[PDB]
Amino acid sequence: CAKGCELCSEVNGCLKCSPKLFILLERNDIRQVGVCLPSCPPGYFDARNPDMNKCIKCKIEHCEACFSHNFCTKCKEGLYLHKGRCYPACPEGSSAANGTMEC
Amino acid sequence: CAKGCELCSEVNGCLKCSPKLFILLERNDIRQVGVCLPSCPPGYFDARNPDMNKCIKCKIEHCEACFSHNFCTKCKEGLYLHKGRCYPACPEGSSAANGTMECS
Amino acid sequence: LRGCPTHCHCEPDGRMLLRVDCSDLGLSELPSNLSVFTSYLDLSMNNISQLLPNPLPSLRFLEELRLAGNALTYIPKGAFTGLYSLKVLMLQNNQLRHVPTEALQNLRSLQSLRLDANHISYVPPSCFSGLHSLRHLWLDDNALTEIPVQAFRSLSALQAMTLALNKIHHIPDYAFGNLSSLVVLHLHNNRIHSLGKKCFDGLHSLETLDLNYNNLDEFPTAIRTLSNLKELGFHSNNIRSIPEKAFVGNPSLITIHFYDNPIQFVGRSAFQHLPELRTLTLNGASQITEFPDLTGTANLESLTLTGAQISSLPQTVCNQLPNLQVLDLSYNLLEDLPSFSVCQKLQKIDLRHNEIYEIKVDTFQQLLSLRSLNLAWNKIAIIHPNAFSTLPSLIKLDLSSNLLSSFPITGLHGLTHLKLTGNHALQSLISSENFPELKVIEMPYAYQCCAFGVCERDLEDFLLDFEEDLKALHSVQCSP
Amino acid sequence: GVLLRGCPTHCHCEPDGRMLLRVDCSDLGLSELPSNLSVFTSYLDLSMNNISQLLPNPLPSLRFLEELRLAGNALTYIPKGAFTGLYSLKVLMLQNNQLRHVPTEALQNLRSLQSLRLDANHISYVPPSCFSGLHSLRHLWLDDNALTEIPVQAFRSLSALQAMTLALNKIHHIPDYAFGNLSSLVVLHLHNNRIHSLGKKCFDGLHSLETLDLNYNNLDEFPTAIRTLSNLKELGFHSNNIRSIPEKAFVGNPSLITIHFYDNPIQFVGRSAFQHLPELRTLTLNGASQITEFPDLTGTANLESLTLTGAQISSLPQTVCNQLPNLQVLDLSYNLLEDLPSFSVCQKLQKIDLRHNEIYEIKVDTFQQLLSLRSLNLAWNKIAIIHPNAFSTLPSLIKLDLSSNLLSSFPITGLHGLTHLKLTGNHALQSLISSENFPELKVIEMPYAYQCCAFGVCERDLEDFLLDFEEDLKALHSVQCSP
Ligand SMILES: *[C@@H]1O[C@H](CO)[C@@H](O[C@@H]2O[C@H](CO)[C@@H](O[C@@H]3O[C@H](CO)[C@@H](O)[C@H](O)[C@@H]3O)[C@H](O)[C@H]2NC(C)=O)[C@H](O)[C@H]1NC(C)=O
Ligand SMILES: *[C@@H]1O[C@H](CO)[C@@H](O[C@@H]2O[C@H](CO)[C@@H](O)[C@H](O)[C@H]2NC(C)=O)[C@H](O)[C@H]1NC(C)=O
Ligand SMILES: *[C@@H]1O[C@H](CO)[C@@H](O[C@@H]2O[C@H](CO)[C@@H](O)[C@H](O)[C@H]2NC(C)=O)[C@H](O)[C@H]1NC(C)=O
Ligand SMILES: *[C@@H]1O[C@H](CO)[C@@H](O[C@@H]2O[C@H](CO)[C@@H](O)[C@H](O)[C@H]2NC(C)=O)[C@H](O)[C@H]1NC(C)=O
Ligand SMILES: *[C@@H]1O[C@H](CO)[C@@H](O)[C@H](O)[C@H]1NC(C)=O
């Protein structure tokens, strides 16, 4: 069928992944395609569930990589990261900021 | 709007009749037109209501005119009338027909 | 044509018998001269203040007289004397304030009498005296206050009567005593609040009773004596409950209407022994805690009973219910479910908003006629894998708002509607395959809908060339 | 080697920053990891790769290694000196291995480690002081494991943690001060566990916690320990066995924005239970039968969506709408409502659903000045009479449902040109309704068919695909009418 895959269709690709893998759904030309990965690509975050493990896009403003939703793991350059979120200026400061951009 | 009518539309005809008259809707075109009558034409029967008086088609087998639904007033010829409905043969007792065709 | 009055329109009945139409001609008085052999005379909408100081009897062949909309305030005693063949008299839409005290007497051949749409409030006793052929009587849209028990005592040949749209508030015992031949009685749109216990004891041949649009506070128990009753209507009242053994006296009932009544409770045996009854609907009877007994009424095709507190169904519920097509026990408190297998011929089932926690194996087995199954808004944690294995005709399935995580897919292939929203733990993907012919889908998550494909010039050439394919891709719905 | 080493055989390398190398050796089915491995490596991916034992031949001196991935391997353990030379290690990935315990000493003193993934293993034991010397650790994954109890001892050193997942385990109890020292913790995931009992001071540790996930668990009572989380913003305890929300439940947690408690057998909710949550936007309460009174919402006026169904609410306060500005959708269906308040003060209202109530009449002011209202459902009530001007001031009204309400007549003032009109079940409604003073009607339900007969029954590229789909729905739709 495919790498780390158990159930596939020619149209939609992989429909069910191996036990501990994550499924990634991305839209190719009016059609949805599923890939099986050991961990999710940049922009996505890994979410495990008793039925389906899925790669989930993290819609957080100015966030490059995230732990879940509402919490960013790595913020974009030129933007400070404080408690899993991204601001132009850090409210408390003090703990912000060294040479790095991580309050 | 029209004769014996108070609220009408050019497209649909009469929509509301004078207080005690009956509305007749057909429905033979594929289009509905409303006429206002003092009483319903043959095949229909008069039903009065506090809001709208309407002529109602009498869907009873072999019935020419009726008092309401389920009760026929005059049956088709060659068919006997018994207790508001019509049979070729009368159900029980008399059920006997005279010179007339009305199972007593 | 002499014989036919001027401005009027005549037409032959039986050969050399005349039907005369002199309706909306705005006559001040009825036609002059006019010919014998007239068997039909229509004078309607015609400003006739008084039928005449010079009436025209000698029309002994007159079969039908119409006198509607003529604004008559009274009818003289000798008005219809010569009319020996009169079968039907029409006197509607006039300003009569009382039934003619003597004018209608001894019309031996009179069969149907229309006195509706008047102002009549008083019905003088022995005004219908000598009417032996009278079968049909209209007295609706009038100002009656009380059942004219005395006047009605002579009409033992009546078959159909309407006293609707009046102001009758009370029906005494034996109000229609001598009316043994009466078949159809209309009392709808009145002010009937109280009726005696023996108020309907008279009519033995009554088949339809209309008490609709009235002001009843209690179930009319007087009904109990009408053995031949077939159709019963008492909807749009203020009745609060149907008592035990309510229709005990009325088998061979076919239709019963009691909607728009604030009904809270219904006796268990209330609907027993009605073998001709085909449909039973009971909406919002909150005080019902038990499923009703239907012994001797196995001819039900549609049973709906909602908004109650039914905790459980007897194991052998379907033993009482062959021929049943539609079952709707939505909005109840059901936890366990019976077999339902004995309930063949079942086409539709609706069990939404109940407390159902589990669907066993046999609970839906061998329902080959079943088409729609709604189990939405329950607490169904687990379904047996083979629960739907034997449902060939199943096309619509609703399992919305449940506690499902997985799904038994064996059988069930190619249904038309599938609804699975509210099942938050249902996250796995569902293929377009093992599910063709699907046209309507509800899904807990959008990415599952996407699996079913719902996610200058020469672009128009693209649209036109690939038309049927595109419309074939838009022939599927999916709400996330 | 020792400086000039190539790309490992069968592997795929690619330049990162100048003079830094990314080495991808994933899905090559290695028995052992690459031998002659190079410095300048800043990214090493060995995934889905049959590594029974990480090495007898260690590879430190990769002091520029930023990221190590070791997923999908067959590792049962991690030797103590495994990650010694890795001074620049920021992220370590060890998921989908057969680890039965967190490495007793192997993970110690990785100074720069920020994110650690030990999920999808078999770990059941977390030895104390296994996380000792991790000063940069911000993110910890420990889900899909066989944990039985919160390693309170092991967690006592991670005072810099910000995000933790202990989901998909077998945790049944949360002791007092279980996460005591985790003061910097912001996000805690405990969903999909077997948590039945939790202490009263079990969450007293984390002062900076903002989201708590207790979903898919086995709680019988509302977790009162919640009261100590002042900075909490998102709360999840849905799919449990909680029977009621007590009075003053979220008293300790203002600035709450989202709360999830669905799939809980909730029958009763305290009146003041949802007081003082000004940042809350949505309140949904379905099937709480034991509720007899409308809930008080003092200090929480930013509700945009209020739905409360299947209860026994007999009446609404006169000044109910005083508490609900900004409200958009209101749904009090399946209750026992007879009289209705003004609802005029509740502007910005877009949708209203009051079906299956015992409403007998619609007054004048009960729907006045609702200029944003679009959908009004009053089906299955007992509304005998409607004031003529009841709907006079609803310009944006397009959907109206009056099904099964024992109506005889109808108010036609205003209301012109709506989209949906439903009047079935009103048996006394027999008069005719014109196509005029009613254009734009597309969906109609009618008590009688002859009333239906009165309505004529018997630049961008490839977005044109989308325009075709929009245009497909409308215009292919003719006027509908079901009797
Ligand atoms: C995936 O990993 C497993 C374990 O690391 C690999 O299993 C190993 O397979 C080899 C041969 O296929 C076995 O070799 C044997 O060695 C013994 C000496 O111990 C020798 O006497 C035998 O004749 C045989 O050659 C090895 O024992 C076995 N490992 C274990 C722990 O059983 C497997 O091959 C890997 N799969 C792939 C596709 O690389
Ligand atoms: C219809 O008949 C009535 C009598 O039933 C006529 O009534 C007359 O009305 C005028 C005023 O319009 C009075 O001055 C007369 O005294 C009335 N006469 C009688 C005998 O009542 C009425 O004029 C007639 N109308 C038409 C259009 O024919
Ligand atoms: C009650 O109805 C019965 C008929 O069922 C009447 O009996 C007939 O009355 C007429 C009087 O007009 C007699 O000529 C008949 O001989 C009676 N018997 C028949 C027709 O079999 C009875 O009179 C009615 N009672 C009252 C008080 O009106
Ligand atoms: C409990 O939390 C405190 C406060 O963050 C931690 O205190 C630090 O302890 C380490 C020793 O492991 C010192 O090197 C730091 O200087 C301390 N920081 C302070 C005092 O601000 C402590 O490590 C945590 N764990 C315990 C006490 O077991
Ligand atoms: C690594 O390189 C050295 C040369 O410096 C060589 O002797 C050794 O065999 C190589 N090992 C492998 C596994 O390629």
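Since chain B takes its numbers from Swiss-Prot, the residues it shows come out as 40-143.
Heads up, the Cβ atoms here are built off N, Cα and C, so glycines get one too.
For B:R66 (mutagenesis position), other Cβ atoms within 10 Å of its Cβ number 15. Here the residue is the original one, while Swiss-Prot reports the published mutagenesis B:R66 to A with the comment Strongly reduces activation of Wnt signaling.
Contacts of B:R70 (mutagenesis position) defined by a Cβ separation under 8 A and a same-chain sequence distance of 6+ are given as none. The mutagenesis experiment B:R70 to C or E is recorded by Swiss-Prot, whose note states: Strongly reduces activation of Wnt signaling.
Taking a C-beta cut-off of under 8 Å and a sequence gap of six or more, B:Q71 (mutagenesis position) has these contacts in its own chain: B:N51, B:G52, B:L64, B:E65. One mutagenesis experiment catalogued in Swiss-Prot, B:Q71 to E, is accompanied by this note: No effect on activation of Wnt signaling.
On its own chain, B:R87 (mutagenesis position) has no residue at least 6 apart in sequence with a Cβ closer than 8 Å to its own Cβ. Looking at Swiss-Prot, you'll find the mutagenesis B:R87 to A noted as follows: Nearly abolishes activation of Wnt signaling.
Swiss-Prot lists B:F106 to A among its mutagenesis entries, and the accompanying note reads: Abolishes activation of Wnt signaling. Abolishes LGR4 binding. Under the DSSP three-state reduction, B:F106 (mutagenesis position) is assigned to coil, being neither helix nor strand. Residues within less than 8 Å, Cβ to Cβ, of B:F106 (mutagenesis position) and separated from it by at least 6 positions along the same chain comprise B:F84, B:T112, B:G123.
While the structure shown retains the original residue, Swiss-Prot records the mutagenesis experiment B:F106 to E with this note: Abolishes activation of Wnt signaling.
Experimental mutagenesis is annotated in Swiss-Prot for B:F110 to E, with the remark: Abolishes activation of Wnt signaling. The C-beta environment of B:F110 (mutagenesis position), restricted to residues of the same chain at least 6 apart in sequence and closer than 8 Å, consists of B:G123, B:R124.
Here Swiss-Prot describes B:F110 to A as a published mutagenesis experiment; the accompanying note says: Nearly abolishes activation of Wnt signaling.
Among the mutagenesis experiments that Swiss-Prot reports, B:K122 to A is described with the note: Strongly reduces affinity for LGR4. Here the Cβ of B:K122 (mutagenesis position) has 18 other Cβ atoms within 10 Å, regardless of which shown protein chain they belong to.
Among the mutagenesis entries in Swiss-Prot is B:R124 to A, noted as: Strongly reduces affinity for LGR4. All protein chains included, B:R124 (mutagenesis position) registers 20 other Cβ atoms within 10 Å of its own Cβ.
Counting every protein chain shown, the Cβ of B:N137 (mutagenesis position) has 9 other Cβ atoms within 10 Å. A coil conformation is recorded for B:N137 (mutagenesis position) in the three-state DSSP classification, outside any helix or strand. While the structure shown retains the original residue, Swiss-Prot records the mutagenesis experiment B:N137 to Q with this note: Secretion of RSPO1 is decreased. Increased Wnt/beta-catenin signaling-enhancing effects.
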- [ ] Round to the nearest Å and give the CA-to-CA distance linking B:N137 (mutagenesis position) with B:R66 (mutagenesis position).
- [x] 41
Open item on the list: Short of 8 angstroms on C-beta distance to chain C, which of the listed mutagenesis positions (B:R66, B:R70, B:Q71, B:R124, B:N137) are there?
Closed with: none
TODO: Sequence order please: the mutagenesis positions B:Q71, B:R87, B:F110 that have their Cβ under 8 Å from a chain D Cβ, otherwise just none.
DONE: B:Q71
- [ ] Measure from the CA atom of B:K122 (mutagenesis position) to the CA atom of B:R66 (mutagenesis position) and give the result in Å, rounded to a whole number.
- [x] 31
Task: Secondary structure of B:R124 (mutagenesis position) (DSSP, helix/strand/coil) - done: strand
